[PDB]
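A.B. asks: If you scroll down you'll find the structure; I have some questions about it.
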Amino acid sequence: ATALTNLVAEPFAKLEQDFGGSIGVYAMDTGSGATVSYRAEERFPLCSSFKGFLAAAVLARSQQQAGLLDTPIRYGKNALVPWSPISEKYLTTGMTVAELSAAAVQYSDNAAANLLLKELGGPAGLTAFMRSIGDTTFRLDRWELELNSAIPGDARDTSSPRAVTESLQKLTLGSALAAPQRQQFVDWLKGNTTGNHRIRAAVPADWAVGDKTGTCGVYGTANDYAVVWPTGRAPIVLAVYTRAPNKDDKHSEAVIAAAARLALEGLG
Ligand SMILES: *C(=O)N1C[C@H](NOS(=O)(=O)O)CC[C@H]1C#N
């Protein structure tokens, strides 16, 4: 007999009703193949969470372009947009592609993301990379900060929790990238500074976590995806996305952490 997905799903329904919006979850146990799924194929805005996949796309390019990560990008003052706390420090020198990638992943630096998008051929270039690994759901259409608008019913700049989780697994644990690039992606995710109150909050402190967050700032729209390495066990890959119908509906980190906990506890 197969899983009773109604019983798996029930607690997510209760959680999203108090939240006043929709919660989307996909979790994959790479040990057993067990999954947890709730609204996992619905679209949610990516917000800043696209930046993890952007760094993966840069790493893929570096396999064809030797030394790409070492390349200085010497940007002007009009690169600087709000929530660019790392790139704003280095206007007088520029930053390397590697530094920009780390900043985009770990501080969610907006200018760094825009500069890296320009290097990859814009939002279309990132989307094309995702298509190359079999992700047909992901789409990035716009740049920072317009991509954060999160308008209900807008398909631009969205993916699904399932697609995010599947692509994350391919890139961090599968061999979609060469081993050095794969480990670099993992290390950038592990050094994230913005995720302590989201999936990380549901995970025992002695287990390694790599994640990337997103917070659109409107429409109760925020998210996190992660790889979790339980000690002596196969890793877990998961994504938690939220949205809500009114522009002034609050996002909630606690709701993301709670959904992450329900997903993690429900596996296998
Ligand atoms: C991305 O969604 N961002 C970047 C900045 N940080 O938030 S995050 O949750 O760490 O990604 C502020 C919110 C928004 C923008 N712009």
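Chain A is numbered as in Swiss-Prot, which gives 22-289 for the residues shown.
When the header is checked for method, it gives X-ray crystallography, 1.4 Å.
Heads up, the Cβ atoms here are built off N, Cα and C, so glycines get one too.
So Swiss-Prot has the following annotated:
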type: ACT_SITE; residues: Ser69; note: active site, nucleophile
type: ACT_SITE; residues: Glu167; note: active site, proton acceptor
type: BINDING; residues: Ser69, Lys72, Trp104, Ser129, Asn131, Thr234, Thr236; note: beta-lactam binding site
type: MUTAGEN; residues: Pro103 to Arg; note: Increases catalytic efficiency about 40-fold with respect to ceftazidime and reduces catalytic efficiency about 10-fold with respect to nitrocefin; when associated with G-239
type: MUTAGEN; residues: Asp178 to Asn; note: Reduces thermal stability of protein
type: MUTAGEN; residues: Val239 to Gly; note: Increases catalytic efficiency about 40-fold with respect to ceftazidime and reduces catalytic efficiency about 10-fold with respect to nitrocefin; when associated with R-103
A.B. asks: Hey, for the beta-lactam site built from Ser69, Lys72, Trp104, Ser129, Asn131, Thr234, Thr236, who else sits with CB inside 8 A of the CB center?
C.D. replies: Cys68, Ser70, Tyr128, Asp130, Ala134, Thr215, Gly235
A.B. asks: Indicate the candidate from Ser69, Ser129, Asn131, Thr234, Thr236 with the smallest number of other Cβ atoms within 10 Å of its Cβ, considering only these recorded positions.
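C.D. replies: Fewest other Cβ atoms within 10 Å, among the recorded positions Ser69, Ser129, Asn131, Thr234, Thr236, is found for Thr236.
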A.B. asks: What whole-number value in Å do you get for the largest C-alpha pair distance within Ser69, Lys72, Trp104, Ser129, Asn131, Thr234, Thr236, the residues recorded as binding beta-lactam?
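C.D. replies: In whole numbers, the farthest two Cα atoms are 14 Å apart.
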A.B. asks: Suppose we screen the recorded positions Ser69, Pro103, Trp104, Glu167, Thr236, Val239 by Cβ distance to ligand 1 with a cut-off under 6 Å; which survive, in sequence order?
C.D. replies: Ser69, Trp104, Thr236
A.B. asks: What is the total of other Cβ atoms whose distance to the Cβ of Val239 (mutagenesis position) is within 10 Å?
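C.D. replies: 20, counting other Cβ atoms within 10 Å of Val239 (mutagenesis position).
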A.B. asks: Consider the recorded positions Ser69, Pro103, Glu167, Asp178 and say which one has the Cα lying nearest the Cα of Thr236 (beta-lactam binding site).
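C.D. replies: Sorting the recorded positions by distance from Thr236 (beta-lactam binding site), the top entry is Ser69.
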A.B. asks: Starting from the Cβ of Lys72 (beta-lactam binding site), draw a 10 Å sphere and report how many other Cβ atoms land inside it.
C.D. replies: 29
A.B. asks: If you measure from the C-alpha of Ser129 (beta-lactam binding site), which of the recorded positions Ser69, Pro103, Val239 fall inside 10 Å?
C.D. replies: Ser69
A.B. asks: Want to know which recorded positions, from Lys72, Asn131, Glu167, are within 10 Å of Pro103 (mutagenesis position) at Cα; which are they?
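C.D. replies: Those close enough are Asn131.
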A.B. asks: Three states by DSSP: which one describes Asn131 (beta-lactam binding site)?
C.D. replies: helix
A.B. asks: Out of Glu167, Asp178, which of these recorded positions shows the lowest number of other CB atoms within 10 Å of its CB?
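C.D. replies: Across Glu167, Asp178, these recorded positions, the one with fewest Cβ atoms within 10 Å is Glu167.
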A.B. asks: Taking only the Cα atoms, work out how far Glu167 (active site, proton acceptor) lies from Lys72 (beta-lactam binding site), in Å, as a whole number.
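C.D. replies: With distance taken Cα to Cα, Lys72 (beta-lactam binding site) is 15 Å from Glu167 (active site, proton acceptor).
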